[PDB]
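Q: Quick one: structure below, then a few questions.
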2 protein chains.
Amino acid sequence: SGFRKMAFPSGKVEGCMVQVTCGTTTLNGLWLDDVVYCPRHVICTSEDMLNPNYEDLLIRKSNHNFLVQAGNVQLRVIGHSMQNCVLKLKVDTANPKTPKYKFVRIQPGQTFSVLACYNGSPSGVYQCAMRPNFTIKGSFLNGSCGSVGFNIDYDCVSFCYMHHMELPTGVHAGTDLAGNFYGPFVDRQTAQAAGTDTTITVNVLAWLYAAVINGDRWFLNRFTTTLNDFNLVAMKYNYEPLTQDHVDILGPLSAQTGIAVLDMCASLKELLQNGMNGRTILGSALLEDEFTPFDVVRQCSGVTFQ
Amino acid sequence: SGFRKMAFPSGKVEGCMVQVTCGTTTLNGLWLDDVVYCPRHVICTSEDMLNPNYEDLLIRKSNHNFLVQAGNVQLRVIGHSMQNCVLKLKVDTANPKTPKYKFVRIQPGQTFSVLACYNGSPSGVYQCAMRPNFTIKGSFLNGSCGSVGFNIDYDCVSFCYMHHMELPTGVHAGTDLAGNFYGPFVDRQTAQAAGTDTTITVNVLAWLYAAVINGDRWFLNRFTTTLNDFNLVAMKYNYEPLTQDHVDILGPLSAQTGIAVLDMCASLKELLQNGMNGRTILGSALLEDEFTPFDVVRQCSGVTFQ
Ligand SMILES: *[C@H](O)[C@H](C[C@@H]1CCNC1=O)NC(=O)[C@H](CC(C)(C)C)NC(=O)c1cc2c(OC)cccc2[nH]1
Ligand SMILES: *[C@H](O)[C@H](C[C@@H]1CCNC1=O)NC(=O)[C@H](CC(C)(C)C)NC(=O)c1cc2c(OC)cccc2[nH]1
């Protein structure tokens, strides 16, 4: 038992991390087979960065301008091309550590592990959710761009995120690995705001089920509610609506605990209207929404990866 | 910016994880050079486990009784010996993936990363503190014993924890890698309780400094207090005493933020007497105590590891 914010083992991704230097800019790249993927703003300098034209900037570049640095071994760039907001640097060596992988784009509400990197070297690993407003609440400093987010499914690494920027509120924005931003953000230094967020209702319910699985039961009650009556309460508290598909996804957790989904909703409703009265749930004094139903089943059941 | 509970990249440890099977018991082992380390209770069966005599049980064992399983390659055991509560299985192959390492024992209040494993396969990674009562609030299921906790210092892995058991309150107990338990626990199925815990005061103050570094300032105040006057408040709230050495360790964070340590203590004092009044700090509605001063500097500065 116990419930922790758990990231995937990072080893498969650590073997893909390289350093990319162009001009005065150093950032991280992702080396899969004979390609290194990195944010296109590596080709920029501090005054290019107010409003760049990256197509113009890239035709001005040479292969030899890109210093790719894999640990203490330099990789020769033999070609380059831009795909949306990422660069693809073709190198003369395939990465012998390339895992099975996929480039997948995730949905707000879904979680992933981030391997924070500086100078091509991994710094730490942590779990993040894609917020409903397409930001992520990460931990990123100068030089962390090109760090990636990912899930692992048995032996296959599904890359879903490359880091590009921090918004003024201290949240983070980036692209999928095809270079397409999550949300209405651009890789320019202009006035960009996150947009109003909401709480991921289905995840809160998942975490309440994790709590019950772990012996926290004080918030349970005999009441119930309809899906429509719950959603009127969700609106008032800036929780996102709960759909019948969300109810379906929560079925397994409902069955393991014996608590109907709509009964748990009645418990959430009372937690929203009353607060927690000085008590905690799974060591938190807040309703946590960055655990998916999958994350709960995975942790509370013991799935591994090879 | 941002502040997350961050674990170390786990790759160096993943390459050391193996499966150890003896009789009906399967657990995890740690393969460094030509030795596999695992909990000694692998030699037990369900009725041995009420009150074992492990010396008696071990002399009854043969090398060939130990199936060591490194991925899909079997390791031949050529010797065995017990060191306190761990077994040392001598194998005929040195692990080619052995990192630089050390066996270190940590202090309550100190943090480490846990690579949770089942059947020799890594499941997830997360950050834990050693509580003042020598337990850890982890996430562990049947088969997770032999998972290890660790820190990484540049390229060197300091192993500090091997998992052995769960207490009735849902917290976890284990040994250092020399097989010596943290706290007053034994690897027997008898009535064992954790003992009353306290809050790690110096860590809370570190996390308040992380908050300030990240723009959370609402809890700051113009008041100050003496170390003795603060410690009278700490006692009443079951916070552990703050020493001058703790003040010294918090010096760098004090200097970066311009907030004297004792001024932050005055802020903690008011948070303890008043609560947070519906507000949050770094996304938490509780005072967090599982970040050391080092963890804060590491994250808020960007240290990596090779
Ligand atoms: C790449 O390593 C870096 C990562 C951020 C630095 C600090 N935290 C980060 O996550 N990305 C980066 O510096 C962006 C460069 C591009 C070209 C994408 C704009 N810049 C920003 O994130 C950025 C710039 C600004 C400005 O302008 C000064 C104002 C407010 C926020 C902001 N974010
Ligand atoms: C090893 O994989 C296992 C890990 C725990 C299983 C569930 N969560 C864990 O962290 N360790 C294990 O099963 C212990 C075996 C020894 C030989 C060390 C006792 N057993 C326990 O952790 C254990 C046994 C009990 C009992 O007795 C039934 C009562 C309360 C708590 C408890 N913990």
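So for chain A, numbering is Swiss-Prot's, and the shown residues are 3264-3569, in order.
According to its header, the structure was obtained by X-ray crystallography, 1.9 Å.
Heads up, the Cβ atoms here are built off N, Cα and C, so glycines get one too.
Take a look at what Swiss-Prot says about it:
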ACT_SITE  A:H3304  active site, for 3CL-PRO activity
ACT_SITE  A:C3408  active site, nucleophile
VARIANT   A:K3353 to R  In strain: Beta/B.1.351
VARIANT   A:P3395 to H  In strain: Omicron/BA.1, Omicron/BA.2, Omicron/BA.2.12.1, Omicron/BA.2.75, Omicron/BA.4, Omicron/BA.5, Omicron/BQ.1.1, Omicron/XBB.1.5, Omicron/EG.5.1
VARIANT   A:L3468 to V  In strain: Zeta/P.2
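A description of the local structural setting of each listed feature is requested, covering burial, neighbours and distances.
A: Note: A:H3304 (active site, for 3CL-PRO activity) has non-local neighbours A:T3288, A:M3312, A:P3315, A:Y3317, A:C3348, A:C3408, A:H3427, A:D3450, i.e. same-chain residues 6+ apart with C-beta under 8 A of its own C-beta.
According to DSSP, A:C3408 (active site, nucleophile) sits in a coil region rather than a helix or strand.
Following the DSSP three-state reduction, the secondary structure of A:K3353 (variant position) is strand. Same-chain residues at least 6 positions away in sequence with a Cβ under 8 Å from that of A:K3353 (variant position) are, in sequence order, A:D3297, A:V3298, A:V3340, A:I3341, A:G3342, A:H3343, A:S3344.
Listed in sequence order, A:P3371, A:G3372, A:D3460, A:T3461, A:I3463, A:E3503 are the same-chain residues six or more apart from A:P3395 (variant position) with CB atoms under 8 A from its CB.
Annotation for A:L3468 (variant position): same-chain Cβ neighbours under 8 Å, separated by at least 6 residues, are A:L3505, A:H3509, A:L3513, A:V3524, A:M3527, A:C3528, A:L3531.
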Q: Kindly point out which of the variant positions A:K3353, A:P3395, A:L3468 have a C-beta less than 6 Å from some atom of ligand 1.
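A: Qualifying residues: none.
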Q: Using DSSP with the three-state reduction, classify A:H3304 (active site, for 3CL-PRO activity) as helix, strand or coil.
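A: The residue in question, A:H3304 (active site, for 3CL-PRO activity), is helix (DSSP, three-state).
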